[PDB]
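To start, the structure under review is shown below, and the notes come after it.
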Amino acid sequence: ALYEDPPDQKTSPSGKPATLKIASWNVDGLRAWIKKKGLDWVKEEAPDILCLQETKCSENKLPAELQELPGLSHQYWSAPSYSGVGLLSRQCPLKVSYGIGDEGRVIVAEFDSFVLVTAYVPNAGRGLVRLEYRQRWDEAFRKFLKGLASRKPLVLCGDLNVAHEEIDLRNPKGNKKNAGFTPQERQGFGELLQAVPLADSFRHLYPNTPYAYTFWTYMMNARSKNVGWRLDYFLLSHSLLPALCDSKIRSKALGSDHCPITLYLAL
Amino acid sequence: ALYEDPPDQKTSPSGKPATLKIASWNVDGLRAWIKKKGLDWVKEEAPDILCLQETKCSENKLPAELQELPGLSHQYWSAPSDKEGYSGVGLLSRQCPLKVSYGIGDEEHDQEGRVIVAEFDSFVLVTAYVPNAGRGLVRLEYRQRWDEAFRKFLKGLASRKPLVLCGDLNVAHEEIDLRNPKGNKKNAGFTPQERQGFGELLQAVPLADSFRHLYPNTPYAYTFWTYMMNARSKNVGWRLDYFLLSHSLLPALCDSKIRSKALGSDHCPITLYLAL
DNA sequence: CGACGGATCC
DNA sequence: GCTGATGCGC
DNA sequence: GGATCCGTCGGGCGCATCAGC
Ligand SMILES: [Cl-]
Ligand SMILES: [Mg+2]
C-alpha cells in the first residue's frame, strides 16, 4: 500500500551530472500553501525551476514571501480571468508565454536546450460534468504541444489530472467512471504520449513500480493510507531521455492534497 | 579639455568610512566586453555590487569566466525576450539580496530586461538601462512614457528603505553633462523631454545626482563617448550613467567616481562609495 | 553624434 | 562550423 | 570677420541572421 520514492539519481545513463532541477507542485491554494510552509520546501529543494498549479490567487494578491526567493527570481503567473499557475525560474528564460495559443492553466518558458510547459489540466469534475470540456482541452493541448516540440525538445510538467494506467492509482476498478480514470481521459493521455511524442519520465524509469501517487483526497485520510493517484507528471521529448537522471515523487512534502514532483536533467 | 577624476574619497563628509562599493557599467555587449578584458577591471575594482547594462546576452550564453567571480556569486540577469542581442541588464552581488525583481511592473509580459530591483538590508538598489530615444528621436515618446512609468514605479516602491538608482539613464541632465550641449539639444540623450524627465525623476521620487552633488561645478566629466571619430581620446563625451540616491543617503555618500580610464565599452564604469 | 559647411550676429 | 555580409540599434 | 548657430552627413561598435561552403 504505502510508497517510498527511491533516492535521487543525479547522473545520466551516460554518466553526465544533472545540471537542471525542476520541481512542479499543485499547491491547491497558493496562499494556504504559503501559510503551510510550502516555500520552506522550495527553499530546501532549491530547484532551478518551480512550477505551481491551482494557485487560486490573483496576481495582485500574491503573498510577499514569494519575493523572498532570489534563487527563483524570475516569476511568471497566469490567473484564470479555480485554477492559476506559476513558473519560477533561477535563470532568465529566453521567452515566456501563456495559454495554449487558442483560463490560467498553462505557462510556456523557453530555455536554451528545451521548452518547459507547465499545465494545470482541467479536472473532469464530480459526476463528469466537465468531462467534455476536458476532452476538448486535451485535444487542443495535444495539438498545441505538437508544434512546440516540432521546434525544440519539450518538458511538460504539472497536474495532468489523469492516471494513465491502473498502476497509476490505488482503486482503478472503482474509478473507471470518475474524473481522472475515465477511458476518455486515459485515452487522451495515451494520445498525448503517442502524438507529440512524449515519454512519462517517471514511468520510463519505474515501469514496474506500483503505489506511487502524487494526489490524495483530503478526505477519508486517503493520504495516510496512500489511497491516491499519480496525476502530476514530467513528460519529456524522447530526445531528452539521454539527459533524464531522475523523476521524483516527493511523497512526504505537505501543504496541499498534491505532493511535489522533481525532475533531474543532465543538460 | 581632458578630465582626471579626483582621487577616491572613501570617507563621508562626517568622517564615516565607506562600507559598500557599487560599480555600474554599460558594457556595450557583455561578450565583447569580456573579451576586451572588462572582467579584469571588475576584479581590480572589487566592487560589492556590480550592475551592468547592455549585456546584449541571454543567460544561457554568459561566458564561463562570469562564474569565476567568487566575490560576486549572486548573479541576476535579465534579457529582453523578442529583442535578444539588445538591452540586457545584470546585477552581481557579493551578498545575496533579500529580494530580486525585474522590470517596472509587468516584466512577466513585457520581458524588457532593462531593470533589476534588488532589496538589501539597508537599501533598495535599482539598476536601469533606460530606453534610448533613438537616432532622429524616433522612440523619444516611448522614452517619455517609459520615464513616467519608471518614475511612478520608483515612487511606488513599497519600502521605507532608501533607494539607490544606478546605471545608464541615457540622458545628460544639464549642459555641463556633455561636451557639446548646443549641437546635441535635438539628439537622443539631451532633449528637453529627457532632461525634464530626469529633473522630474529627481523631484518626484525624490533623488539626488550623487556625482553632481559632490562636484556641482566640475565640467568635462563624462561616462560615455561615441566610438566614432576618436571622441573618447578627445574627451568629447556625455554623462549618461549615474548613481541617484534618496536624500536620506547623502550623509552616507563618500564619493561618486567616473572610471574614465577603464576601456572595453563606449561607456566607462562609475563607482559609488557609501558609508552604511 | 561629432565633424562639417554654410548662414547669422555685430 | 566558420566567415563575413547585411540589418539594426546604440 | 571670429564666434556662434544650425542642419546634414558619414560612421564606429556589438550582435542576430543569413548565405555560402
Ligand atoms: Cl538570473
Ligand atoms: Mg550603447
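Using the numbering of Swiss-Prot, the residues shown for chain A are 43-123, 128-148, 154-318, in order.
Cβ from N, Cα, C; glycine included.
For A:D308 (mutagenesis position), other Cβ atoms within 10 Å of its Cβ number 19. In the three-state DSSP scheme, A:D308 (mutagenesis position) falls into the coil class. Residues or ranges marked as Mg(2+) 1 binding site by Swiss-Prot: A:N68, A:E96, A:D308.
Under DSSP, A:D70 (mutagenesis position) is assigned to coil, being neither helix nor strand in the three-state scheme. Swiss-Prot lists A:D70 to A among its mutagenesis entries, and the accompanying note reads: Strongly reduces AP endodeoxyribonuclease activity.
Listed in Swiss-Prot is the mutagenesis experiment A:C93 to A, annotated as follows: Abolishes partially the redox activity. Close to A:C93 (mutagenesis position) in the fold, though at least 6 residues off in sequence, lie A:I64, A:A65, A:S66, A:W67, A:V131, A:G132, A:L133, A:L134, A:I158, A:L167, A:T169, A:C208, A:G209, each with a CB less than 8 Å from its CB.
Swiss-Prot lists A:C99 to A among its mutagenesis entries, and the accompanying note reads: Does not abolish the redox activity. Long-range Cβ contacts of A:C99 (mutagenesis position) within its own chain (separation 6+, distance under 8 Å): A:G71, A:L72, A:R73, A:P105, A:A121, A:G130.
Long-range C-beta contacts of A:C138 (mutagenesis position), restricted to its own chain and to partners at least six residues apart, with a cutoff below 8 Å, comprise A:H116. Per Swiss-Prot, mutagenesis A:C138 to A is noted as: Does not abolish the redox activity.
Among the mutagenesis entries in Swiss-Prot is A:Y171 to A, F or H, noted as: Abolishes the AP endodeoxyribonuclease activity. Following the DSSP three-state reduction, the secondary structure of A:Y171 (mutagenesis position) is strand.
With a 10 A radius on its CB, A:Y171 (mutagenesis position) counts 26 other CB atoms from all the protein chains. As annotated by Swiss-Prot, active site applies to A:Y171.
Under the three-state DSSP scheme, A:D210 (mutagenesis position) falls in the strand class. Under its mutagenesis annotations, Swiss-Prot gives A:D210 to A or N the following note: Abolishes the AP endodeoxyribonuclease activity. Reduces protection from granzyme A-mediated cell death; when associated with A-31 and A-65.
The active site, proton donor/acceptor feature in Swiss-Prot is assigned to A:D210; the stated evidence is experimental evidence. Spatially close to A:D210 (mutagenesis position) yet at least six residues away along the chain are A:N68, A:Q95, A:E96, A:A170, A:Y171, A:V172, A:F266, A:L282, A:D283, A:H309, judged by Cβ distances under 8 angstroms.
The number of other Cβ atoms within 10 Å of the Cβ belonging to A:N212 (mutagenesis position), over all protein chains shown, comes to 26. In Swiss-Prot, a mutagenesis experiment is listed as A:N212 to Q or D, annotated with the note Decreases AP endodeoxyribonuclease activity.
In Swiss-Prot, a mutagenesis experiment is listed as A:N212 to A, annotated with the note Abolishes AP endodeoxyribonuclease activity.
Counted within 10 Å of its Cβ, the other Cβ atoms near A:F266 (mutagenesis position) come to 22, all protein chains included. For the published mutagenesis A:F266 to A, Swiss-Prot gives the following note: Strongly reduces AP endodeoxyribonuclease activity.
Where Swiss-Prot documents A:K299 to A as a mutagenesis experiment, the accompanying text is: Reduces the interaction with TOMM20. Abolishes localization in the mitochondria; when associated with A-301. Cβ neighbours within 10 Å of A:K299 (mutagenesis position), excluding its own Cβ and spanning all shown chains: 23.
For the mutagenesis experiment A:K303 to A, the note given by Swiss-Prot reads: Reduces the interaction with TOMM20. Take the CB of A:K303 (mutagenesis position) and look out to 10 A: across all protein chains shown you find 11 other CB atoms. Annotation note: A:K303 (mutagenesis position) sits in a coil segment as assigned by DSSP.
For A:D308 to A, Swiss-Prot lists a mutagenesis experiment annotated as follows: Reduces AP endodeoxyribonuclease activity. Nearly abolishes AP endodeoxyribonuclease activity; when associated with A-283.
Residues annotated as active site, proton acceptor in Swiss-Prot: A:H309. The 10 Å shell around the Cβ of A:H309 (active site, proton acceptor) contains 26 further Cβ atoms across the protein chains shown.
Within the set of recorded positions (A:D70, A:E96), the lowest number of other Cβ atoms found within 10 Å of a Cβ is recorded at A:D70.
Taking 8 Å as the upper bound (exclusive) on CB-CB distance to chain B, the mutagenesis positions A:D70, A:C99, A:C138 give A:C138 in sequence order. A break of 4 residues separates A:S123 from A:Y128 in the model, and their Cα atoms lie 10 Å apart. Each residue in A:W67, A:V69, A:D70, A:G71, A:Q95, A:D210, A:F266, A:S307, A:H309 lies on the same chain as A:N68, A:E96, A:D308 and has a C-beta within 8 Å of the C-beta centroid of that Mg(2+) 1 site, without being one of the site residues.
With 5 residues unmodelled in between, A:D148 and A:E154 have Cα atoms 11 angstrom apart.
For A:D308 (mutagenesis position), the spatially nearest entry among the mutagenesis positions A:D70, A:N212, A:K299 is A:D70, judged by CA separation. The closest partner of A:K299 (mutagenesis position) among the mutagenesis positions, by CA position, is A:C310; the full candidate set was A:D70, A:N212, A:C310.
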